[PDB]
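Encoded as structure tokens, the structure appears first; notes follow it.
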Amino acid sequence: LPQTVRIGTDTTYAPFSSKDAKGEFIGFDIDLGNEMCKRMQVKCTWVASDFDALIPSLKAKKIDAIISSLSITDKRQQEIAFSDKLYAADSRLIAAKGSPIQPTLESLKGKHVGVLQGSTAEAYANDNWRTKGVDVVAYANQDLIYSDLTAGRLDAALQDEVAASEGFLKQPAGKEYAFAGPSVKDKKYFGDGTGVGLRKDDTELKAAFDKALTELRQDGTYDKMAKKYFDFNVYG
Ligand SMILES: NC(=[NH2+])NCCC[C@H](N)C(=O)O
Ligand SMILES: [Cl-]
Ligand SMILES: [Cl-]
Ligand SMILES: [Cl-]
């Protein structure tokens, strides 16, 4: 294991990863990463990046791990490895309160829909909606999506359900917004939970993260840290 593990994250996805008023990284991903590093007896350096630059940075050895609500998908397992599941993640649309929008091609006719570049939401929306004439706009970060949604430039946005609820719907900017239909189920695109992204050959590092994650779940640390942000079973 390296003496210092470099962990990449995109800090625009509260409650998982974001910045506080002093610029410190905060959220459930940060708490999990720091606790796992403590148990692994390694020092940790957090590195902020746009989400779509995380896998390229990991492959180029600029970072050693990704903790950034990274969904475990078949496509990504062909290029990188993952730790065991950190928590569940499903994608769901948001739109103005009272909107008739549903996550269907018919409902989205003539709508402007924002997605994060590099995300499972972008991959799903581009293949199923953009090809079929929905104006799917990809963004460098999720904060730009929420801002364009509030400016009226977007009609809807697709992202992880827990991030939209806690990071936007339950925040001042999101009071005028709500979920638009149910979460989207699609095995191929959305994967099964999130994990620490790692290079495929870093077998010792994966085993260390997996061991620390099991240990923090066994002793109840996982649930106690989760309580700060969630009143439900985020693990799934
Ligand atoms: N920190 C972030 N911006 N995370 C975005 C994650 C979205 C989705 N779970 C994915 O893996 O594509
Ligand atoms: Cl910090
Ligand atoms: Cl240490
Ligand atoms: Cl288990």
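To match Swiss-Prot, the residue numbers of chain A are left as they are there, and the shown ones run 24-259.
So this one's X-ray crystallography, 1.2 Å, going by the header.
For all residues, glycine too, the Cβ spot is worked out from N, Cα and C.
Taking all protein chains in view, 27 other C-beta atoms sit within 10 angstroms of the C-beta of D33 (L-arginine binding site). Swiss-Prot lists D33, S91, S92, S94, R99, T143, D183 with the feature L-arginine binding site.
DSSP classifies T143 (L-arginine binding site) as helix under the three-state reduction. Its own atom aside, the Cβ of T143 (L-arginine binding site) has 27 Cβ atoms within 10 angstroms in the protein chains shown. Annotation comment: Swiss-Prot describes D33, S92, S94, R99, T143 as L-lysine binding site, evidence class experimental evidence.
According to DSSP, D33 (L-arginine binding site) sits in a coil region rather than a helix or strand. The feature L-ornithine binding site is assigned by Swiss-Prot to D33, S91, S92, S94, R99, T143, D183, with experimental evidence given as support.
Within 10 Å of the C-beta of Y36 (mutagenesis position) there are 25 other C-beta atoms, taking all protein chains into account. Swiss-Prot gives this note for the published mutagenesis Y36 to A: Shows a drastic decrease in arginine and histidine binding affinity.
What Swiss-Prot says about the mutagenesis result for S91 to A is this: Has no effect on the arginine and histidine binding affinity. In sequence order, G31, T32, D33, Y36, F39, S40, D52, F74, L77, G220 make up the list of same-chain residues 6 or more apart from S91 (mutagenesis position) whose Cβ falls under 8 Å from its Cβ.
Quoted from Swiss-Prot, the note on mutagenesis experiment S92 to A is: Decreases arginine and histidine binding affinity. Reduced to three states, the DSSP call for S92 (mutagenesis position) is coil. The Cβ of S92 (mutagenesis position) lies under 8 Å from the Cβ of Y36, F39, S40, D52, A112, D183, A186, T217, each of these being in the same chain and 6 or more residues away along the sequence.
In Swiss-Prot, the entry for mutagenesis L139 to Q states: Does not affect ligand preference. The structure shown retains the original residue. Listed in sequence order, the residues of the same chain lying 6 or more apart from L139 (mutagenesis position) and placing their CB within less than 8 Å of its CB are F74, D75, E145, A161, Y162, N164, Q165, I168, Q182.
The L-ornithine site in the record is lined by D33, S91, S92, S94, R99, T143, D183, and its two most distant CA atoms lie 17 Å apart. Under DSSP, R99 (L-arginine binding site) is assigned to a helix (H, G or I) in the three-state scheme. Other residues of the chain with a Cβ within 8 Å of the Cβ centroid of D33, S92, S94, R99, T143, the L-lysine site, are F74, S91, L93, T96, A112, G141, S142, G214, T217.
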